[PDB]
Each structure stands twice: as structure tokens, then as C-alpha cells.
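Okay, so here's the structure we're looking at.
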Amino acid sequence: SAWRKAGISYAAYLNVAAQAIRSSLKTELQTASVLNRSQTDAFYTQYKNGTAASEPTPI
Amino acid sequence: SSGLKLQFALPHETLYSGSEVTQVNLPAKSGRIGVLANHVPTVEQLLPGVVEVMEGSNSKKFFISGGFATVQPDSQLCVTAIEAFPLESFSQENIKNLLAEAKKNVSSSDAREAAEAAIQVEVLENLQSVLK
Amino acid sequence: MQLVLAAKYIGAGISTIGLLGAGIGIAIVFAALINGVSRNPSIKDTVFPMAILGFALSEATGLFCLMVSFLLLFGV
Amino acid sequence: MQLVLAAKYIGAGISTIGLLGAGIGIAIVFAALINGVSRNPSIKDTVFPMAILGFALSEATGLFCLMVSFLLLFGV
Amino acid sequence: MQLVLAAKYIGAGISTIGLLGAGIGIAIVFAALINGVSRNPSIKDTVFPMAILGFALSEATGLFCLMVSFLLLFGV
Amino acid sequence: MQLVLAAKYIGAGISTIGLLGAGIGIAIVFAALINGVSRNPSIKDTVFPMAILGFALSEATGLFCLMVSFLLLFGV
Amino acid sequence: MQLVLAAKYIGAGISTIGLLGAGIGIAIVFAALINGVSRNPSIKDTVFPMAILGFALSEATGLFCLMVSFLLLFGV
Amino acid sequence: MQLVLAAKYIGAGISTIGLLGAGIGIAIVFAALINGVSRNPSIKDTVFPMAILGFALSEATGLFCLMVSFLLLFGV
Amino acid sequence: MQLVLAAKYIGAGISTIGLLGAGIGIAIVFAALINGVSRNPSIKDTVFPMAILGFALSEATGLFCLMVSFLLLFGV
Amino acid sequence: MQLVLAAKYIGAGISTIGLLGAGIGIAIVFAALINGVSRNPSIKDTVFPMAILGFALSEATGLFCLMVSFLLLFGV
Amino acid sequence: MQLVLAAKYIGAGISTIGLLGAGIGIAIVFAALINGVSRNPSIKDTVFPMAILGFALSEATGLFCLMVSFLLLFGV
Amino acid sequence: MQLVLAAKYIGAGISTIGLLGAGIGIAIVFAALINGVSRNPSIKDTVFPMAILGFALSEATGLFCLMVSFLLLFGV
């Protein structure tokens, strides 16, 4: 269950718990503020030294 | 200078800010820790557990996601986390088991995704003990 | 019999030295339970039962050496 | 009786050495409660009661070796 | 036989001193399991089994020195 | 009486060895109070009182072994 | 032979004191494996094998002093 | 008197062994003050006074066993 | 020769007590390697080799005191 | 005088055992100063002076037991 | 000569007990180097050389007490 | 002279036991320097010099008890 071994950064270690918690509550007391708070549509792309780039992927 | 000023804030909402507290109980990596008025400056990493702010009056207890805790020399503890959780009237046993069980099936799914499942198991199990 | 009788008392006072293993031994085993709950108050009905198991294991040295003294005073 | 009587005093002074287990033993058990409460003041009425339980367990070595001395001075 | 018989009791009370290794020894081995499970409740059915293995290893010193006392009281 | 009288002094000098439990024992118990309040000076009127309680518990080994010496010099 | 025979039993009960190194020794070596896996569950098939190697090294003191007792009771 | 006089010197050299409790004991008590102020320079006039109190408590074992030697050399 | 022969067995059983340094000694040296590879698995082929070097250093006390027993049983 | 003279040498070699309190004792007291300044070089002219004070306190056990040997070799 | 010759073997088996300081002593000194590189591998050619210096210092107790045994078996 | 001469060897083998304070003592003092640099290499020419000072303080117990053996073998 190592997180800093083959898991993710400490930022992600608390992240998984943030969504798990926010999703472990009542569905009635779950404002839309929390919904979009766990939603993201950002993609990253690695570039080279010659303006080159890698295949786009989801964060 | 009497008491200790608490600063419990989140990336979406701030609860306490320069407020005097009698005692606080927040889980640390090394182990469960407590703080009072005058306390030695310690900087420990907070793990997914349960925090409780104490007052002369009945003390409230909220569930924390995790982060860091630092007690400033000038008698000032600062708690930083992501999400927060009220007493028990917020979480539901039924809403937890649904995903909880699905987590054990994530180990069955590809490891890339099962890696995060192992981390969920722990947090979820602790949620059950909060029911008390 | 007099010379051999005197050795019964000398040997009984030395067999008590072997009981240190139960004094300091059980101390450490029990002390861990005290320092464990301070680091994790959650787990209690899991470490407490096993802690008692360690007691009977360390109590052994406090029984054997204890019987040796009786086998030299009220035994022989 | 003289040679066997002398062994009663020699054996009594050695049975006191076995009482070290209660001096250092109970020390560690009690010391853990001090290092525990200074790290988690909340859990007091939980570690304090069990701490006393460890006392009687470590006090054993301080009773057995204590009785051995009386069985050589006021007993025999 | 009288002078050699007396040495049977003196040697039996000293062989009990060698049993300290089992009192304090097994204590540390068992104490580690308590400090471990109070820091990592996940791994239980992995450290518990090996912990017992360490018991029989440290129980050795508590058996050999224990047999030596019988070979001087009920043996010879 | 001469041979038995000599054993009164030999047994008295050995019963002082049992007082090590009070020297090192009380040391650890008191040392914990020093390290405890070094990390949390606020809690004081809670660990200080219990610390004294541990003193009388560890002082036991320093009284029993102390009385044994008087029962061989000014007692018998 | 009687005076020299008696020394065979006295010397055998003292050679058991040397077995403390195996009781407390192996305890610490095994205890480290318990405190290592509870803090690093990842590495197991690496520390476990070497841990056993330390056993045979500390078991030495528990064999030599063990043979000395047989060379005074069933040897000589 | 000659046989009983010789026991006065043998018993005096053994009562010095009981002074180990003051050497190692006071050491730990004083050592805690050193490891306390190096981690919390703030508090000083609070741990220093109590530290001295622990001295007289651990100095006890260094006085009793010290008087026993004089009661066998310059006393009796 | 009989009185001097008996001292050969008494002295051999005491020279085994000096072997405690190898039991507990090598234990601590090996235990450090276990505690070291739990917080830093990276450094292995650096601490492992030096760890063995510490073995031969602590094994010294387990050889000298071991030879002394043979110089009283199969030597003299 | 011959039997009582021999006890002067036997008692002198035992009073040296009480000097362990100064060897290990002063060691811990001085060792704390080393682990202290490292973790906090800021405080030096505050812990250094008190550290020396602990020396004379632990040096006591190394003086009393030291004088006992002279009162059996060059005293009596 | 027979009574004085026997004391040569008894005194040689006791001088081996003083070699514990080299077994456990060198162990701690070497163990620190292991726990040190695991915390800071950056500093190696600085702590390693001084570590060896501590060896010869602790090896002293393992040489003096070692020579005492030869001065009673192959010396006198 | 024969009975008193034999006590010269018995007392010399016991005075070596007092040298444990230098083996384990100097070990802890030197070990602190190793664990101190692993946490803060900034302070080297400050802790190193004082570390040597602690050596001569702990070396005391290794000199006094060392001289006692010569005053029973090459002295008297």
C-alpha cells in the first residue's frame, strides 16, 4: 500500500482522500459546488527542443 | 499571551482563523498528537484521520482529509487540509459501503488504477470507526 | 547432615536472581501497550489481547526460577 | 546448629538482588504513562487504568523475592 | 556423599540466572509486535506469524538453563 | 558464636546490591517527567502528581532491601 | 574423588549464565525485523533472509556456553 | 576475634556495588535535562528546578549503600 | 592433584559469562542493519559489507572467552 | 594475622565493580550534550556549564567506591 | 603448591567477565555508523575514519582483561 | 604464605569486572558523536573536541580498576 513508492506525490495522496470523503457523504447535502470541485477536463502534452510534442493525454 | 491561536483552513472554505483554543487532537504520521496553550514548536504531517477542536464548552469533532500541522513558536497552531467533514449527520454508512466494496474490485482491475484503491481502503475503514 | 543443608539456603537465595527476567521483561512488554495506544488510540481490542499473551510468555521465567527456590526450602 | 544457621543470612542477602526487577521494571511501565500522556492528553482514563494493571504484574517479582528473605530470617 | 551433594543445590540455584535471557529477550521480541501494529494495523497476518517464530528462538535459552536445574535436583 | 556472626556482615553487604532498582528505577521515572514537559510545558499539574506516585512505587525496592541490611546489623 | 566432583556441578550452573547473550541478543535481532516491516512493508524477502543469518551468529553464544555445561555433567 | 573481623572487609567491598544506582541513575535524570533544553530552549527555569529534585531522590541509593560501608570499616 | 583440579571446572564455567558480549553485542550491530534497510533500501551494498566487518570485531569477545574454557578443560 | 589479611585483597577487587556507575553514568550525561548541540547549536554556553555540573554528581560513585579500595590496600 | 595454584584458574575465569565491555561496547559504536549512513549517506569518508578510532578506544577493555587471564594461566 | 597469596589472584580477576564502565561507557559517548554528525555536519570542529574530553572522563573507570589488578599481581 506504499504511496511514495509506486503510488503518487503527497498532493495526490491527500487528493484521493479528498474525493473519497466528498463522495462518502449524503447525496442530499452535496451542493453542486462539490460536484465540479471533483471534475476536471485538462490534458497535458510534453514538448521537445524543436517545438515537437508527444501524444496528448488526460491529467 | 494566553491560549493558542488556531488557523484551520481549506482550499475552498476557512473554518478557524486566529481563534483561541483550549485543546486539539489531530492524527500525525508519528502517531496521534495533542496540543494545548503552550506547546513546543513541532511540524508533523497529518494523515487521513479525525480532528477535534476542544473548547470550554462542548467540543466539536470533524473528519480531516490530510495535510500538515505546525505549531508556531509564538503559540499558534496551523492546520492545513483539503476537504472537511462534520460530525456524523453528514456521512452515511450506505453511501460508503457502495464505493468501499467497489474498491476491493479495483485491485481486480488494472494495477495502474488499483494503486489508488489501496489508499482508499484505509481512509474508508477509518470512516466506520467514526460512527462510534 | 549439616554441610549439605547449608547449601540449600545459599542456592535458594541465588535462584531469586533469575526472577529479574520477569520484572524487567514483563515491564517492556506492558510498556509497549502504553506507548502504542498513544500513537494509535483506534486499535485497542487488538493489541490488548495479544499483550496479555506476552505476559504468560514472560511470566515463565518468573515461575521456573520461583519453583527452584521452593525445591531448596520446602522441597529438596 | 551453627554452620547451617550462617547460610540463612548469606542466602537472605542474595535474595534481595532479585528485587531489581521491580525497581527498574515498574519504572519503565510507569515511565511509559508519562511519555504517553505528554503526547496525547485526551486518552487518560484509558491508559491510566491499564498502567496500574502492569504494576501488579511487575510487583510480582518484588513480592516473591521479598518472601524468600523472610523464609530465611523469620521463617526457615 | 555429602560435600558433593551440597554442590548439587548450589549449582541449581545459579543455573536459574541464565533464564533472564528468556524473560527480557522474549519481552523485546513481543514488544516490537506491539509497537508495529500500533503504527501499521494493515500488516497483521504477516508480522504476527513471524513474531511467534522469534518466541521459540528466544525460548531456547529458557529451556536449556531450565534443564540444567533438573539435572542437579532430579537428575545428576 | 563467631562463624554465624561473620555471616551477618557478609549478608548485609550483599543486600545493598538490591538497592540498584531504586537508583536507576526512580531515575527513569523522573527522567520521563523531564522529557515529557520539554515537549509540552502546558500539561504540568497532571503529569507531576502521577510522577510522584511512581516514586513511592519504585521506592519500595529501596526500602525492602534497606530493611534487610538492618536485620543483619542492628537486628538479627 | 569427591571434592573435585562437587566442582563439576558448581561450574555447570555458572556456565548457564553465559546463555543470556542468546536470549536478549537474538531478541534484539529479531525485534528489528518486526520494527522494519511495520514501517516498510515493501521490503520483506530482503530483510527476512538476512535476519535469519543474524540468528545463527547470535546462536553461537547459546551453543558454546551450552556445550560447557555438558562437559561438566555428561563429559568431564 | 579474627574470622568475624575478616567478614567486615568482605562485606564492605560488596556494599559498594549498590552505588551503581547513583552513577547510572543520576546520569539518566540529568541527561534528560540536556535533551530537553536542546529541543525546547524556551522552558528552563521550570525543568531545571525539578531536575535537581530528582537528584536527591536518586542520591538516596548513593547514600544508604555508602553508609553501609562505614558501618563495616569505621562502625560495626 | 585434586583440589587444584576442581578449580579447573569452576573457572571454566565462569569464563562462559564473558561470552555475553558476543550475544548482545553482535545483536545490536546486526539489528542496526535491519533498521537501516527499512528507512533506506537504496544503500544496501554499502552498509551490508561494513556490517560484516563489525561482526568479526564483536566476535572477538566470543573467541577469547571461548578459548579460556578450553584452556581449563582440554588444556591447562 | 593471615586469614583476615587475605580478605583485604578480595574485598578490594569487588569494590571496583561499583565504579561502573561512573563509566556508563558519566557517559550518558556527556552523550546528551553531544546529541544536544547537534540538534541545536544555538544553545552552547547554557548546556555546557550545566553538563559539567552533572559530571561531579556522577563522579561521586567513582570516588566513594574508589576510596573503599584504598581502605583495604593502603588503609585498613 | 596446590591451594594457591587452584586460585590461578578461578581468577582467570572471572577476568573474562570484564570483556563484556568490548562485546557490547564496540557494538554500540559500530551500530551508530550503520544508523548514521542510513540517515545521511553524504558523509561517509568522515564518520567511517572516526568510527575506527572509537574501536581502538573500546578495544582497550578487551585487551587489559584479556591479558589478565594470561597472567594467571601462562604467566603468574 | 599460601592462603593469603591465593587471594591475590582471586581479587585480581574480579577487579577486571569494574572495567565494563569503560567499554560500554566510552561506547555511548563516542556513539553520540556519530549520531550527531548524521543530523548536522555543520558542527564538527565543535563536538569533536568536547567528545575527546568525555573520553578521558570515562577512561577513568578503565584506569583505576586497571591499577587494582596490578596491585594484586605485580604489586601487593
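Method on record in the header is X-ray crystallography, 3.4 Å.
Cβ coordinates come from backbone N, Cα and C, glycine included.
For I:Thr46 (variant position), no same-chain residue lying six or more positions away in sequence has a CB closer than 8 A to its CB. I:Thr46 to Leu appears in Swiss-Prot as a natural variant; the accompanying note says: In strain: DS400/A3 and KL14-4A.
Under 8 Å, Cβ to Cβ, and six or more positions away along its own chain, I:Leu53 (variant position) finds no residue. Natural variation at this site is recorded by Swiss-Prot as I:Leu53 to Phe, annotated: In strain: DS400/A3, DS401 and oligomycin-resistant mutant.
Among the sequence features in Swiss-Prot, the natural variant I:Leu57 to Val is noted as follows: In oligomycin-resistant mutant and cross-resistance to venturicidin. I:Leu57 (variant position) falls within a helical segment according to DSSP. Sequence-distant contacts of I:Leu57 (variant position), defined as residues of its own chain at least six apart whose C-beta falls under 8 angstroms from its C-beta, are absent.
For the natural variant I:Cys65 to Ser, the note given in Swiss-Prot is In oligomycin-resistant mutant. The C-beta environment of I:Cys65 (variant position), restricted to residues of the same chain at least 6 apart in sequence and closer than 8 Å, consists of I:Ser15, I:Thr16, I:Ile17, I:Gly18, I:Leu19, I:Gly21, I:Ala22. In the three-state DSSP scheme, I:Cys65 (variant position) is classed as helix.
The subset of variant positions I:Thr46, I:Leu53, I:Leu57, I:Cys65 lying near chain E, with Cβ atoms under 8 Å apart, is empty.
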